[PDB]
Every structure is written in structure tokens, then in C-alpha cells.
Amino acid sequence: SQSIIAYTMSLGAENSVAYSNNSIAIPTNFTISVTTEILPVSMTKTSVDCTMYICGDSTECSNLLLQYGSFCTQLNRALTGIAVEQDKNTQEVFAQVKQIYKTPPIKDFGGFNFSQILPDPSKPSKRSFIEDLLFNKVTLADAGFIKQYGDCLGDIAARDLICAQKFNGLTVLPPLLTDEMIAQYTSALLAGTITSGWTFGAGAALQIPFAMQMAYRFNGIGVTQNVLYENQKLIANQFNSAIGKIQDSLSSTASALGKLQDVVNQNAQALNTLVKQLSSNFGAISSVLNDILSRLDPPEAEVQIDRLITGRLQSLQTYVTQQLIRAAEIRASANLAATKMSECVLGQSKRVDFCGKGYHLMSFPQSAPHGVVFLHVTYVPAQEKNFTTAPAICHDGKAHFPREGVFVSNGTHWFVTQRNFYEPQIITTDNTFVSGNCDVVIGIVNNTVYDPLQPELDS
Amino acid sequence: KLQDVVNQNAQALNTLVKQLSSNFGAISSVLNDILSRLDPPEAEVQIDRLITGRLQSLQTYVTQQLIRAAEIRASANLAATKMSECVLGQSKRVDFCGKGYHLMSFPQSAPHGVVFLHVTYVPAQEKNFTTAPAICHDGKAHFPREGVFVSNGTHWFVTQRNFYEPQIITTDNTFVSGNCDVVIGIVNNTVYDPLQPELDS
Amino acid sequence: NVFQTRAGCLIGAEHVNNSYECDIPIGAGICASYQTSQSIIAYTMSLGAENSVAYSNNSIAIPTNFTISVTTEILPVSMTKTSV
Ligand SMILES: *[C@@H]1O[C@H](CO)[C@@H](O[C@@H]2O[C@H](CO)[C@@H](O)[C@H](O)[C@H]2NC(C)=O)[C@H](O)[C@H]1NC(C)=O
Ligand SMILES: *[C@@H]1O[C@H](CO)[C@@H](O[C@@H]2O[C@H](CO)[C@@H](O)[C@H](O)[C@H]2NC(C)=O)[C@H](O)[C@H]1NC(C)=O
Ligand SMILES: *[C@@H]1O[C@H](CO)[C@@H](O[C@@H]2O[C@H](CO)[C@@H](O)[C@H](O)[C@H]2NC(C)=O)[C@H](O)[C@H]1NC(C)=O
Ligand SMILES: *[C@@H]1O[C@H](CO)[C@@H](O[C@@H]2O[C@H](CO)[C@@H](O)[C@H](O)[C@H]2NC(C)=O)[C@H](O)[C@H]1NC(C)=O
Ligand SMILES: *[C@@H]1O[C@H](CO)[C@@H](O[C@@H]2O[C@H](CO)[C@@H](O)[C@H](O)[C@H]2NC(C)=O)[C@H](O)[C@H]1NC(C)=O
Ligand SMILES: *[C@@H]1O[C@H](CO)[C@@H](O[C@@H]2O[C@H](CO)[C@@H](O)[C@H](O)[C@H]2NC(C)=O)[C@H](O)[C@H]1NC(C)=O
Ligand SMILES: *[C@@H]1O[C@H](CO)[C@@H](O)[C@H](O)[C@H]1NC(C)=O
Ligand SMILES: *[C@@H]1O[C@H](CO)[C@@H](O)[C@H](O)[C@H]1NC(C)=O
Ligand SMILES: *[C@@H]1O[C@H](CO)[C@@H](O)[C@H](O)[C@H]1NC(C)=O
Ligand SMILES: *[C@@H]1O[C@H](CO)[C@@H](O)[C@H](O)[C@H]1NC(C)=O
Ligand SMILES: *[C@@H]1O[C@H](CO)[C@@H](O)[C@H](O)[C@H]1NC(C)=O
């Protein structure tokens, strides 16, 4: 009884924010959420042989293609320009630092578990458990870029894509940086983020306790660092559970990496299509170059072969154009990944939703096939409560404004607390500064401002 | 990087001139050789092969330029962003102006581009310092308003993170939050009170 | 002088254990250079000098001195305007 249904697309659950001049909502509790953002860095490096692709194993045809001249050279000049920048895209993202950092053998992070994001020497290539998942959820070509001629010759796999591309002159150039090395760049960038904080991107790596690192990344998002060490046991548990949810997200759902799988698919589809382009007749009597040479004289073959050359060359010009446009898209995502490597992983991004939803703390790079996966640690307010608020306070007749934080009331007494976490404090002259009077500020209320020096005068 | 902009633009124009020596399947690449030999009926067959190739050559060049212009525009939008956020302002973005904490940037005109001179704050000489998250004076945890807690092996000092300027730990430097039964790694240290000597008078 | 790399069989380059900065990029983590009796050498690309950060709960490194570094970043703005 299942059928196709047609519905108006929902915009999401509608939420009505209750708004009033005297109301504010401050989170009393929060959650540490690790969000997975996945960006393509590099794309498949392809070197096409345009003498081989157009004229297969043919002297008569190749002599005709040489009349076309620079066409074969200018296509490879653009494909090489891609192959160079794809190694440059990977160079700009994964290596921002000259030094390779490693975590010390003794691990005390303050409860934070990083064994999932840290490399595992047990594997043949040193990689994190997540980078092992990232490599297993993206299907690539055969292991290694060396495919023997006898492997294709001795056994012909029925409809084998990679051999057929190579016998047509389509070669996949290996990236300059192996996945084993990329895992060691992400390891160096992660080991510096863990041990040295954000200081390793602006200079020499300066070790700081990861607790103090968390404390000073709360000062960046506007949360007083005292919130950390009170919740440190919880913040480490909320974080370690969030990393544990990255496993269940990657392992169960294999479509999270589809952005990077699309990079492999489009590169394979474009090469596979380029092989299918050879079955087109181009207006010639046959698409086969050997059928024309075995039938028509060179005068009658040149007419037919030049139709094949023009089409097979335009097919390469189409492919190279598809690659240059796609390489500009991958480079834009690589420049974005290189920006999210610097400003997000290496530093702490003040940019809202640049590292994803929530106030960002630090990001963890993870090597993925033809790309990078940033694990973004974000500060998300969890439990909130409405609180009667006021812009200022009238004590002696002078308006008091918070140096940091807001004025809130629980219905009886007015308290001062920071915006992004609820930590009610007695309103004092150290918390609030004196500006102007009470005849101006709109919504101002009357409240006693405690003076820490007042009890000292009682003695 | 800017020489490549001049080279690729010159190479693409120079290649486009070399594109004219291609026969395109026609008997000759020269347009005057065909007109001086074949009748218009036999020339149109040969010339249309040259036109189709020379036009596809321009369509190839224009495509190379549109793709390259989109790359230069992306670098120009990046340069216009580094002109505003870096030169005109002070970039909080890490390694957006280059390595080091950025102060100001100096634009310099270069051929077909711009050269930003980025003034960055780079920590030079560093020293290990025994640190603690908080301090126990009367039994209430003290946290720095700005900076860190450090020790030279005897006395605990408070100083900012990005430069070493040790200061006596005081109630003006540190704020009172919570107690000492929670914070992990907290130590015991006396927090000086600037008001305390005023009560001695 | 025949050597096997991860990118493929490499003939004419000598295998050198010393990992240096990448000079002529090859692929599959291999780079080449022309050095010393001078011949082409084939070496595994070095990732940079390995630095081990000493890390502990009770340790921090604060710079006592600093340097003002002016770095030169060079970006293309405009390209040659061509009217064909
Ligand atoms: C981080 O979490 C992992 C996974 O829970 C911990 O590794 C486990 O260690 C226990 C023994 O303590 C083993 O019984 C499990 O089989 C291990 N699991 C895996 C997948 O390796 C690791 O010890 C934790 N690290 C810290 C510092 O807490
Ligand atoms: C704030 O929320 C966190 C959960 O995000 C609470 O921590 C959980 O508390 C429940 C009930 O005690 C436990 O069963 C969970 O195991 C805790 N999880 C973690 C990560 O520790 C925390 O107690 C809440 N705090 C307040 C003050 O409400
Ligand atoms: C709102 O907060 C104020 C201040 O914490 C509460 O007033 C205090 O109530 C406790 C008893 O629960 C007394 O011991 C304190 O002495 C009171 N304040 C002072 C300064 O003496 C008030 O009860 C709270 N109201 C609500 C509805 O929670
Ligand atoms: C806060 O206190 C001020 C001062 O007592 C209040 O302003 C007075 O309001 C009354 C009654 O209308 C007048 O007779 C006075 O002339 C006002 N005095 C001043 C100094 O302005 C103000 O109304 C109080 N606000 C609240 C919300 O209690
Ligand atoms: C660490 O710093 C403290 C404080 O500066 C040093 O203690 C002082 O030592 C000087 C002599 O060098 C005395 O005149 C001061 O009176 C001491 N402090 C106070 C508050 O009296 C301590 O010697 C330093 N330790 C090291 C190893 O450098
Ligand atoms: C800092 O001072 C506190 C308080 O004197 C110390 O805590 C005491 O530890 C002793 C010895 O085990 C106990 O008998 C007390 O019950 C503790 N008192 C309190 C108030 O907790 C603490 O050990 C000191 N820390 C350091 C590093 O010296
Ligand atoms: C502000 O809030 C008060 C209640 O506290 C309400 O009576 C008033 O209408 C609101 N608007 C103005 C004008 O302040
Ligand atoms: C705050 O007021 C709004 C008014 O709609 C209400 O929905 C909300 O539940 C209140 N606060 C909480 C935390 O319930
Ligand atoms: C700090 O300790 C590390 C431990 O390896 C040491 O290498 C370093 O030299 C020490 N500090 C300085 C400035 O020497
Ligand atoms: C280089 O490494 C190989 C393999 O371990 C070894 O056989 C050779 O002796 C080494 N040469 C040098 C110069 O150490
Ligand atoms: C913290 O540092 C102390 C030395 O100051 C060390 O004994 C302890 O093992 C470290 N780890 C913990 C659990 O604090």
C-alpha cells in the first residue's frame, strides 16, 4: 500500500520565541557537541595522453593528429596545472606548520579522551580510529596506483574500468602526499592543538594544560573559565560522549562522507565517460579507428579519421574543461579547508557558524580520502530559564551597568551573571560601573548595589 | 604567483597564435593557400574546417580565460578581504594574515596583484613555568580575570598568556568563584589584598 | 640504477635514505632532487623537523621575549584584459 506522495516542503518545526522588554533566557546548563564538517581538499590527479586517447596504437592516425599541433600540449598543460594545484591544495590545508608534533606518552588531559582522534601505531599506517572509519566509508580505486600491464593483460576483468581507462591513455597521477603522511600532518596539527593550545600556529608550540586550554577557550566565547573546572568532570564526559557519537554517526551512516565520495565519483565518472566518448562516430562511418584504416584509403580515411580526431579532441577539451571547472570548485573548498585549518583548528574562531553550530572551542582535523574532516568542538547552551532582566540599576541615584554580564532576577533579588552561562552573583561595585543617572535609561530598576568596602568601615 | 598570472596570460595568447598553424583536417592551415588553389565550392569545405577549428580555438581560449578569471577573482576577493579585515582593521582570524598574532598589514602595489606586508606578533623566547588553574587562600578558589597562574619554583605569580609579566596575585587580578573541593589541580597560595595594608593605619 | 617507488618504477634516480624538503615533487610521498659526481636522488619526502612538545598538567610555556615579523603575502588581483 506504499505509493509516491506529493507534499509541500516543510520549513522545519515552527518555534515562537517569547519576547518582552523585561525577559531574558540564560542557559543554566550546557552540552559539548562535536560536529563533523567534511570538506574536499584534493581531487584525482589525471594525466591524459592525447596522442594515445585519440589515435590508439595507430601511426596513420597519429600522423594526422600531429597536424593539429598544440592541442595535445595545451590539454596536458591544463591537466598538469590541476595536478600541481591539487598537491598545492593538500599542501595548504594539511601542512600549515613546519614541525611535526607528537603527543607525549603520559596522557593527562583532564578527563578528555582523545585516543579515538589520536593515531594508532597498531595499524600498518598510523591513523586515528576515526581516520580509519573515514577511509573505509569512501570507495577508491585499487590499493596503490601501480597496476601492472600483466594484471590487465593476464586477466581481463569483464568491464574493468581502470584498465580500460589506461589502455585509452587515461592515467591517474598519485598525489604527492600519501594518506600515511596526511595522517601524520593531522597528527602534528592535533598534537599541537592538544598539548600547545592555539600557540603553535602563531609561533613555537607552547605547552599549556588542556584544562587551562579549555578554560581560555571559554574566555574566548564569553564564558568565565570558572565554569570549566566546576564542570570539568562533566565537560570531559560530554566531550568523550560526543566523540563516541562520531563513531556511531560514521560507522552506521556511510552517506556522511558523500561530499568526498562525490569527488571520487565525479572523477571516476568523468574518466569513465571519457572512455565512453570513444564509441561515438562523430559523423564518421565508424567510431573504430581500425575499421576505417582497414577499409578506406588514406584520402578517404583522413576525411573519416579527422572526424574522429576532432570529436575525440573536443571530448578531451570537454573533459579538461570539466576538470578545470571542478578543480576550481575543489580549490575553493580547499581554500575553505585551509581557512578552517588555520582559524578553526589552529586558533579559536570568533566567526559565528564558521566551524558549525554552537560557540566554537577547538577543532580536530581528521584525514579523509581526497579531503579533510574537521571535528568541531562547540559550546551549545542546553538548559535555559526565563529571567526578569533590567538594563541598569538605581542605588544612590546613579545608573549601574554590568562590566560583564547581565542583570537578572529570580522574582525577588536582582543578580548579575554572564550572558552565556548562568552563575548568579551579588551585584557589586566590582561587577557594575557607575554611568549617568536614572532619569534617562529606559527600563531601569531600583536595586541595592553591595559595596565590598562597606563592611570594612564597620570595623 | 603574480609572474604566473603574466606568464599564463602570455602563454595562452601565444598558444592561441600557435593554434593557427593547425590544419584542422583541412589541406593547409594557411587561409591564403586555400583561396589561391581551390574554388569557393572546394574552398568553403576547406575554410569551414579552418573556421571551425580557429573558432573552437577561441572558444577554448575564452573558456581558459573564464576559468582563470574565476581563479583571479577568488584571489581578488581574498585580497579585498585581506585589504579590509587585515590592512584596514586588525584580524582576529588565526593565520589569515600569516603566521603569528597579527597587528597591522601594509598593502603594496604589485603587477597584476597586491603584496600585503603583515606585521605579526611572534613569541620569541619562552620558559617553562609551573602552572595551576586556581588558588586556595581562605578556602575559596581564585581564578585570573586575565592571564594565567605561574610559579618560578617558589612563589606563584599571575601574568598574561602571550607575554611574561609576572605580577603579585591579588584580588584585583583574580576573582573569587566556588571552593577548593572541586577544581582539579588547584593549589594553595596567598592572595594579596591591596586594602589589607590600609587597615594597618 | 633502478629503483621501485610507490608511484611506479623509477629509473635513473638513486635512493637516498635522508629525507629532505621536497625539491622536485614526484608523487606517492616521493620527491627528487639533483645533488652530489652529481646525480638525481630519490628520497621519501620529509614532513619537516619533528618536534616533541613536553606536556604535563602542571606546566605552561609563556614567552618572555618576542619578535616583530613582517611576512610578505602576495596575491593576484587582476589579470591581463584581452579583447580578441
Ligand atoms: C578512551 O576510550 C577508549 C574506548 O572506550 C578506551 O579504550 C578502551 O580501554 C578499555 C580498558 O580500559 C578496553 O577494555 C576497551 O576495549 C578499550 N576500547 C577500545 C575501543 O580500545 C581508552 O582507554 C580511553 N582512554 C582514556 C584515557 O580514557
Ligand atoms: C547538565 O547536563 C548534563 C548532561 O548533559 C548532566 O550530566 C548528566 O547528569 C545525569 C543525571 O545525573 C547523569 O545520568 C549523566 O550521566 C550525566 N552526564 C554526564 C556527561 O556527566 C548534568 O548533571 C547537568 N547539570 C545540571 C546542574 O543540571
Ligand atoms: C531568589 O534569590 C534570593 C537570593 O538567593 C533568595 O533569597 C534568599 O533566600 C534564602 C532562603 O532560600 C535566604 O536564606 C537568603 O537569606 C535570601 N537572600 C538573602 C540575601 O538573604 C530568594 O528566596 C530567591 N527566590 C526564589 C523564588 O527562588
Ligand atoms: C526608584 O526610586 C526613585 C527615587 O525614589 C523613584 O522615583 C521617585 O518616584 C516618586 C513617586 O512618583 C516621586 O515622588 C519622586 O520624585 C521620584 N524621585 C526621583 C529621585 O526620581 C522611582 O519611582 C523608583 N522606581 C521604582 C521602580 O521603584
Ligand atoms: C621566584 O620569585 C620570588 C619572588 O620574586 C623570589 O623570592 C624573592 O627573592 C628575592 C631575592 O632574589 C627577595 O628579595 C624577595 O623578598 C623574595 N620574595 C619576596 C616576596 O620576599 C624567588 O627567589 C624566586 N625564585 C627563583 C628560583 O628565582
Ligand atoms: C591546601 O590547604 C587545605 C586546607 O588546609 C588542605 O586540605 C586539608 O588537607 C589535610 C591533610 O590531609 C586534611 O586533614 C584537611 O581536612 C584538609 N582541609 C581542607 C579544608 O580541605 C590541602 O591539602 C592543601 N593543599 C596543598 C597542596 O597544600
Ligand atoms: C516593559 O515591561 C513592563 C513590565 O515590567 C511593561 O509594563 C511595559 O509595558 C513594557 N514596555 C515598556 C514601555 O517598558
Ligand atoms: C519561558 O517563557 C516561554 C513563553 O512561551 C515558555 O514557553 C518557556 O517554557 C519558559 N521557560 C521555560 C524554560 O520553560
Ligand atoms: C621545557 O621542558 C622541555 C622538555 O623537553 C625542554 O625541552 C625545554 O628546553 C624546557 N624549556 C626550555 C626553554 O628549555
Ligand atoms: C639506507 O637504508 C637501507 C634500508 O634499511 C639500508 O640497507 C642502507 O644500508 C641504508 N644506507 C645508509 C646510508 O645508511
Ligand atoms: C598532575 O601533576 C602532578 C605533579 O604536580 C602529578 O603528580 C600528577 O600525577 C598529575 N596528574 C594529575 C592526576 O593531577
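The numbering of chain A matches Swiss-Prot: 689-1147, in order.
Determined by electron microscopy, 2.7 Å, according to the entry header.
Note: Cβ is positioned from N, Cα and C throughout, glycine not excepted.
Quoted from Swiss-Prot, the note attached to the natural variant A:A701 to V states: In strain: Beta/B.1.351, Iota/B.1.526. One entry in Swiss-Prot concerns the natural variant A:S704 to L. Its note says: In strain: Omicron/BA.2.12.1. In Swiss-Prot, a published natural variant is listed as A:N764 to K, annotated In strain: Omicron/BA.1, Omicron/BA.2, Omicron/BA.2.12.1, Omicron/BA.2.75, Omicron/BA.4, Omicron/BA.5, Omicron/BQ.1.1, Omicron/XBB.1.5, Omicron/EG.5.1. The natural variant A:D796 to Y is recorded by Swiss-Prot, whose note states: In strain: 19B/501Y, Omicron/BA.1, Omicron/BA.2, Omicron/BA.2.12.1, Omicron/BA.2.75, Omicron/BA.4, Omicron/BA.5, Omicron/BQ.1.1, Omicron/XBB.1.5, Omicron/EG.5.1. The annotation that Swiss-Prot gives for the naturally occurring variant A:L981 to F reads: In strain: Omicron/BA.1. Recorded in Swiss-Prot as a natural variant, A:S982 to A carries the remark: In strain: Alpha/B.1.1.7. Where Swiss-Prot documents A:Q1071 to H as a natural variant, the accompanying text is: In strain: Kappa/B.1.617.1.
Location within the structure of each feature annotated in Swiss-Prot.
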{"residue": "A:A701", "record": "variant position", "DSSP class": "coil"}
{"residue": "A:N764", "record": "variant position", "DSSP class": "helix"}
{"residue": "A:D796", "record": "variant position", "DSSP class": "coil"}
{"residue": "A:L981", "record": "variant position", "DSSP class": "helix"}
{"residue": "A:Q1071", "record": "variant position", "DSSP class": "strand"}
Protein Cβ atoms within 10 Å of A:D796 (variant position), excluding its own: 16
Cα separation, A:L981 (variant position) to A:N764 (variant position) (Å, whole number): 27
Cβ-based isolation winner (fewest other Cβ atoms within 10 Å) among the variant positions A:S704, A:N764, A:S982, A:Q1071: A:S704
Nearest of the variant positions (A:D796, A:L981, A:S982, A:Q1071) to A:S704 (variant position), judged by Cα-Cα distance: A:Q1071
Other C-beta atoms that fall within 10 angstroms of the C-beta of A:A701 (variant position): 5
Chain-internal residues, separated by at least six, CB under 8 A from A:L981 (variant position): A:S746, A:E748, A:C749, A:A989, A:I993
Nearest recorded site to A:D796 (variant position) by CA-CA distance, among variant positions A:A701, A:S982, A:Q1071: A:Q1071
Of all listed variant positions, namely A:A701, A:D796, A:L981, A:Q1071, those lying near chain C with CB under 8 A: A:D796
Nearest-integer angstrom distance between the alpha carbons (Cα) of A:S982 (variant position) and A:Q1071 (variant position): 80
